[PDB]
Amino acid sequence: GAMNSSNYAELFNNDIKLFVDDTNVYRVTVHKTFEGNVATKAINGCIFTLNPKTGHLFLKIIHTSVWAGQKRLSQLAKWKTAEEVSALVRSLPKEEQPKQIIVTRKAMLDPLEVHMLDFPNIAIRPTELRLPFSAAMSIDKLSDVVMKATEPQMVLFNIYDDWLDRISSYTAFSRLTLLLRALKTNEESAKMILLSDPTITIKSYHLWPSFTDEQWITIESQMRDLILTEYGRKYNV
Amino acid sequence: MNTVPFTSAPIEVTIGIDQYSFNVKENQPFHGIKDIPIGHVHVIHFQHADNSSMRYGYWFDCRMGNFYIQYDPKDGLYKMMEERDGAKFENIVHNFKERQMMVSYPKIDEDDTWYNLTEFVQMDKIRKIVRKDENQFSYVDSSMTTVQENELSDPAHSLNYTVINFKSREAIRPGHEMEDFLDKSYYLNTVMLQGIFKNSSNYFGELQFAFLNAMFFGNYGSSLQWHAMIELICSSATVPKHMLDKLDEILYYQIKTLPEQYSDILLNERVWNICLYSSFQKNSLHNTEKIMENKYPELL
Ligand SMILES: c1ccc(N2CCNCC2)cc1
């Protein structure tokens, strides 16, 4: 059934699973036309498919050409997501295929279920968590590869960098969701926190800076403050 | 006109014949039902006074034999049976009519209700849904489950309706997932009409038979099947024009005949609101939509 607080540690057991987030697949800017009407212009998107135990991120880049001449694009985006997830699963060896796929939005359940009818033993599940994966495009290197793409492309990233060498996947997921929640609530402040100290760099093959354990506790503390604050500035408390 | 005689009425029972029903008291001198219109299927059904649980009954066609009812005190129900000795049967019936111990099938001359409910229902197709080949008539009751229900437990006593499942490989062509799931025309016209049912008459017959089992026996899997067959048509962008016109008539008379107080259980809000207001065929069911909105505006 649905994924929620009560079954949160299932994510870190040894049954292969993937989160699928479609919130960045179909992206538009809205603008005025010369006649003073409103029009949209699509920009490149991405499917965010993440193994929470390993940190594996299969980032499928959705190039704007996929929308050309299509109607009802927000509905098509869910089926395009489903088609690409299904294609990914079919491309993996049997022992790498997931046993469950968890969609972050319930409107993906039927599209994914239909595309995965060939895989009756893969559970398609919703979740009651309000996970912050939409903020993935606030990670500079991920935004960069999406916006530069001139064709459809799959790019393979570890979203935990090398963290699992030192911490567990439960702790790594908690750090990731905290960083992303911060970036979603106030991107500028979050990014200021992450970079203010020039001496801490981001390795060429990493997404996040190379903090020591002690520096990560400071950072994590600053991100919590931000989220509680912005919750202040937002609700006046 | 044909006759279904009763040996006796040992237990108090409400007896239904088609859409008619009457009360028989324990050991009342009731010996059956006469003037039954030839040319239609019929159903005779029962609800015991003592146990309103288990409505049950028999689908039959008088052209296919001489049938009578006889209570069985061991199994505790009114059983339909065939009399093969035709001279014996005529004599029995003639005696019962002379003593006027039969109720008359009370069809009003203006009235086409039963015809309109059973237009496409054939006894030969009923017998393929209800498998009991040694008898010419078919037993149904409230509790019988459908083949699809058993997939989700006694097979000999199942209702073998055509399985319809919108999220199945049968319904969805590889490569047309979004297309086939949002516009079920392939599934309706190629898979079901051309492939399984062969023509829309056989389709409509199963649909009408499912509705009637739902209404007369409160058979829940029948109700599921009726709604599924409606939804498949309404969710298809491409339906023959004659099928839509006939569907509208079919549904009109089902809704007209439904007991006003059973609407809450026998009508699925989601299917009906989708079919009348959202589906491809939202504008094609004029009679059904008008009677739905004037009789059950709460459901909508
Ligand atoms: C999907 C599968 C594998 C990876 N990586 C590649 C880099 N090394 C760790 C594993 C990423 C996404």
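These residue numbers are counts, starting from 1, taken along the chain as shown.
Header says: X-ray crystallography, 1.6 Å.
Each Cβ is built from the backbone N, Cα and C atoms, and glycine gets one as well.
All protein chains shown were included, and the count of other CB atoms within 10 Å of the CB of A:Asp21 (mutagenesis position) stands at 22. For the mutagenesis experiment A:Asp21 to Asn (Swiss-Prot position 1853), the note given by Swiss-Prot reads: Reduced growth at 30 degrees Celsius. Strongly reduced growth at 16 degrees Celsius.
One mutagenesis experiment catalogued in Swiss-Prot, A:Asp22 to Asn (Swiss-Prot position 1854), is accompanied by this note: Reduced growth at 30 degrees Celsius. Strongly reduced growth at 16 degrees Celsius. Residue density at A:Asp22 (mutagenesis position): 28 other Cβ atoms are found within 10 A of its Cβ, drawing on all protein chains shown. Under the DSSP three-state reduction, A:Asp22 (mutagenesis position) is assigned to coil, being neither helix nor strand.
Swiss-Prot lists A:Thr23 to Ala (Swiss-Prot position 1855) among its mutagenesis entries, and the accompanying note reads: Reduced growth at 30 degrees Celsius. Strongly reduced growth at 16 degrees Celsius.
The annotation that Swiss-Prot gives for the mutagenesis experiment A:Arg105 to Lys (Swiss-Prot position 1937) reads: Severely impaired growth. Reduced growth at 30 degrees Celsius. Strongly reduced growth at 16 degrees Celsius. Note: A:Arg105 (mutagenesis position) has non-local neighbours A:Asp21, A:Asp22, A:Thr23, i.e. same-chain residues 6+ apart with C-beta under 8 A of its own C-beta.
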